[PDB]
There are 2 protein chains.
Amino acid sequence: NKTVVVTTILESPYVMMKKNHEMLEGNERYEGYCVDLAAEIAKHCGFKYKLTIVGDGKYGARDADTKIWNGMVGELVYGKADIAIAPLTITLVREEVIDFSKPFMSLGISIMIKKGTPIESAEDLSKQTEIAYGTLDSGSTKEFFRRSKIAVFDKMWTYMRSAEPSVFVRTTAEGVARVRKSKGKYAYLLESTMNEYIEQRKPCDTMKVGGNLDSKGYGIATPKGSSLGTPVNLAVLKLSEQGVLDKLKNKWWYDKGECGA
Amino acid sequence: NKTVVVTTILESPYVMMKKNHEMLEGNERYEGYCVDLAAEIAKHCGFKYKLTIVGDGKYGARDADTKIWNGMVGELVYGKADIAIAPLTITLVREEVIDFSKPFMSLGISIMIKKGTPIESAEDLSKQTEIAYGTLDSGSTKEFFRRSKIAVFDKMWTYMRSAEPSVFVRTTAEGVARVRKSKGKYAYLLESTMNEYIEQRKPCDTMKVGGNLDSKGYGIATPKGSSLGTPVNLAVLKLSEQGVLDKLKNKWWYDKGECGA
Ligand SMILES: CC(C)S(=O)(=O)N[C@H]1Cc2ccc(Cn3cc(CO)c(C(F)(F)F)n3)cc2C1
Ligand SMILES: N[C@@H](CCC(=O)O)C(=O)O
Ligand SMILES: N[C@@H](CCC(=O)O)C(=O)O
């Protein structure tokens, strides 16, 4: 029995720095959905743990030249972290080199606009040029478009990969900031979960439009062959069944809404 | 390399007998979402297979006295089938004795009424007595209510377990038949997937009402420690990503709709 190093990422409402964080030390610097979930998984698996923010601030992609994984995936892979507890999407390129528990939350790629933007769908975006759009770097959303064989999404990806200036953003906060400050002339593609939280946060100037483009989920990830893999997974199933996963969704989404009803 | 025995269950639109089935032999007797999915999993894993309907017609529960599993779970457990490819819900009591791939489709428990029934929610059902309601025997929906510690669902379960005549049904077709032929005086609790298919099938006299009561999914199941476990799971992830899972949902739900738009 050894203290587990948890890799995670600063992403609202999953993991956020408390406002008085310079007061505080350790796990107490952080609050969020995945902070709460880590404390539940650690209880049901019987371990002690250290929350730690991914040094490079990325989710995880592999450089096509070096074949080096960055982000939280690379933290696991190179043995710097023992478990990743974060909105980290379950994908094939990833499930190869790490293990994922069953999905604790569902999401699909969605479109965020400034209120008033004449865009209702992904089709609407691919058929025009006035409103720019993009995704996050180093993540599952970017790769969905890169590797897509569907007509509209390949059209979107060819626009996106060569557009000037860049339509790609380093953090979600950056994509959101660009929607808000671009006067309706940028739309952001992000996961439905993140979009729905932000949609209900002041200044209440963004909106989610269109149906989800895919159906995926987030998993707890452990390095390939870890002894934490099976206990962690039974713990997700059990918290599902206890209603604890729904209760934490309500806490950090619905109860945090500032944009009316 | 040996021919895989697939256990599955007659449930619309997942697996149905073709109308000329007495013409036909083998896998060709059957059509459906899970028929199509079995053919994809078998291709991507490189195996040959036999579709076979569970002899007892159940999903899988364990007798509390004998501790014997019935249904498709018990077919796997006692080594009669090699893989279960069906709308079989991923649960903790089950993930113990069998392995489940990641979820290929999502569902929640939902409420089906005859059109015109004054019921909008699960709360509405628990607070009245004129309209009877129940679930399927030997399945995850029945166990959700039995083991629930939430107020409304425990209230529902206490009513349901001792109501006369029985509110429990052996097959989904039976629950649906009871809604249709009970003049609004029975409501059925079933998975949202099954409800949404039936809702769009003639005589177009049922309706799904209220939000889902839980968030679960169906998995492909193999006996604990099978060599098919990891290939099958990579195949679900890959078909997800190829869009094949969405394409098969559309085929057997949206394209099969007879109740207008
Ligand atoms: C293999 C890929 C398709 S995936 O990304 O891993 N799965 C997708 C599709 C889907 C379906 C349902 C659910 C919901 N769900 C929650 C739980 C609780 O562990 C579960 C449980 F695992 F228990 F079924 N499901 C999520 C997702 C995302
Ligand atoms: N959850 C995604 C990041 C968000 C996005 O790509 O939109 C990932 O794990 O890569
Ligand atoms: N899919 C469920 C059966 C349907 C239901 O219980 O409503 C199971 O695997 O047990």
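Residue numbering: from 1, along the chain as shown.
Quick reminder: no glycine exception, Cβ is built from N, Cα and C everywhere.
The annotation L-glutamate binding site is assigned in Swiss-Prot to B:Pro87, B:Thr89, B:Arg94, B:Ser140, B:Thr141, B:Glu191. Cβ neighbours within 10 Å of B:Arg94 (L-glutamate binding site), excluding its own Cβ and spanning all shown chains: 25.
B:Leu92 to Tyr (Swiss-Prot position 504) appears in Swiss-Prot as a published mutagenesis result, with the remark: Promotes dimerization. Strongly reduced desensitization. Cβ neighbour count for B:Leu92 (mutagenesis position) (all protein chains, 10 Å cutoff from its Cβ): 17. A helical conformation is recorded for B:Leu92 (mutagenesis position) in the three-state DSSP classification.
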- Query: What whole-number distance in angstrom separates the two most remote CA atoms of the L-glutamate-binding residues B:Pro87, B:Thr89, B:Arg94, B:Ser140, B:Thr141, B:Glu191?
  - Reply: 18
- Among the binding-site residues listed as B:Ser140, B:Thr141, B:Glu191, the Cα nearest the Cα of B:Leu92 (mutagenesis position) belongs to B:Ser140
- Reduce the DSSP letter at B:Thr141 (L-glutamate binding site) to three states and note it down. helix
- Residues with Cβ closer than 8 Å to the Cβ of B:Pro87 (L-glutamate binding site), same chain and 6+ apart in sequence? B:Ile9, B:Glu11, B:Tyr14, B:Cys34, B:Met105, B:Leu107, B:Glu191, B:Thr193, B:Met194, B:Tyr218
- Item | Extra residues within 8 Å (Cβ to Cβ centroid of B:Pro87, B:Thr89, B:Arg94, B:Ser140, B:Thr141, B:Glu191), L-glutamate | B:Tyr59, B:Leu88, B:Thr91, B:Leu107, B:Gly139, B:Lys216, B:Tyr218
- Query: Near the Cβ of B:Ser140 (L-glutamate binding site), how many other Cβ atoms are there if near means within 10 Å?
  - Reply: 25
